[PDB]
There are 2 protein chains.
Amino acid sequence: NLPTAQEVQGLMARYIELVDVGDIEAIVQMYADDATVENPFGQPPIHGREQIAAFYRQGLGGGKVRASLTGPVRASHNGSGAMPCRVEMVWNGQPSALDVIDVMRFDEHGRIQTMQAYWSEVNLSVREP
Amino acid sequence: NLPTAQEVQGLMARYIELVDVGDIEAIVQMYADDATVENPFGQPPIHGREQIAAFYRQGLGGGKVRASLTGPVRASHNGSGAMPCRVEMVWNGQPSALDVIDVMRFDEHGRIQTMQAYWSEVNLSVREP
Ligand SMILES: C[C@]12CCc3c(ccc4cc(O)ccc34)[C@@H]1CCC2=O
Ligand SMILES: C[C@]12CCc3c(ccc4cc(O)ccc34)[C@@H]1CCC2=O
């Protein structure tokens, strides 16, 4: 069925673990084949697993990116949820920390149907030498 | 124009301060007149300043509620934002805390057009002596 509030907490938390180790295949596996991703939210969406794979491929590939949950996954009873997290990566040649909040909606199959990542430069922190 | 990312950070943070002191009148003024609220997200929406004011009236009235930002407001460049916060209130006779994530979309006037609060009982913590 549609993931319960507790299942969602578990799914969204796993998601972060997978991004953290850059397991693109396992990441794409969590998505629905016609899922849509907005990241950063505000930018035109990307549709389908293929473009979504391509996104995580270039986003987590080449660079050195880590990500961690920085708080509890908030979860509703309609297969949706929202989490706070921190993405570490090189931004403009310098290591930086990015504060993000992802909102996910899941389908009756436990897969991500909608994904929106709220962040921008105001949330970017460059790590000084 | 549509609030810049930095303006979005200011608006949403101010909103929490307003909720915190129970200023229903200032709160409502932040909302567009035909704004929609889904709180909790998953439940049927309420539309319009009149029903929104009634919602905050009963939500913040009678009870003794507190709210505080527990992390940075994540803001996009297209007039949206999400924030983590902590709401304190009396639940089932006992003081409790609720972990919430609010997502808001503002209109070109800087007023809240759309609001969704993500939380369920899995985000509820009853507080000992
Ligand atoms: C895309 C990115 C790496 C991965 C990533 C970013 C931002 C938000 C994210 C949200 C996610 O749920 C998963 C990965 C990212 C970074 C912003 C700049 C960049 O290097
Ligand atoms: C409504 C409420 C008090 C206020 C409140 C709750 C939940 C989410 C909120 C989100 C807000 O942005 C502002 C206020 C609340 C509580 C749920 C139970 C209750 O006591």
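Sequence positions for chain A are given in Swiss-Prot numbering; the residues included correspond to 2-130, in order.
Per the header: X-ray crystallography, 1.7 Å.
Using the three backbone atoms N, Cα and C, a Cβ is placed for every residue, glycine included.
Swiss-Prot annotations:
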type	residues	note
ACT_SITE	A:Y16	active site, proton donor
BINDING	A:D103	substrate binding site
MUTAGEN	A:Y16 to S	Reduces activity 20-fold
MUTAGEN	A:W92 to A	Slightly reduces activity. Reduces protein stability
MUTAGEN	A:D103 to A or L	Reduces activity 100-fold. Reduces activity 10000-fold; when associated with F-16
MUTAGEN	A:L125 to A	Slightly reduces activity and reduces protein stability; when associated with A-127
MUTAGEN	A:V127 to A	Slightly reduces activity and reduces protein stability; when associated with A-125
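The Cα of A:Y16 (mutagenesis position) lies closest to that of A:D103, out of the mutagenesis positions A:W92, A:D103, A:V127. Ranking the mutagenesis positions A:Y16, A:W92 by how many Cβ atoms sit within 10 Å of each one's Cβ puts A:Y16 at the top. Taking the mutagenesis positions A:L125, A:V127 in turn and counting surrounding C-beta atoms within 10 angstroms, the largest count is reached at A:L125. When the mutagenesis positions A:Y16, A:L125, A:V127 are checked against ligand 1, none has a Cβ within less than 6 Å of one of its atoms. A:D103 (mutagenesis position) has a Cβ environment of 26 other Cβ atoms inside 10 Å. For A:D103 (mutagenesis position), the spatially nearest entry among the mutagenesis positions A:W92, A:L125, A:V127 is A:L125, judged by CA separation.
A:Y16 (mutagenesis position) falls within a helical segment according to DSSP. For the recorded site, A:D103 (mutagenesis position), the DSSP three-state label reads strand.
Taking CA atoms as the reference points, A:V127 (mutagenesis position) and A:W92 (mutagenesis position) are 8 Å apart. Reported as a whole number, the C-alpha separation between A:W92 (mutagenesis position) and A:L125 (mutagenesis position) equals 9 Å.
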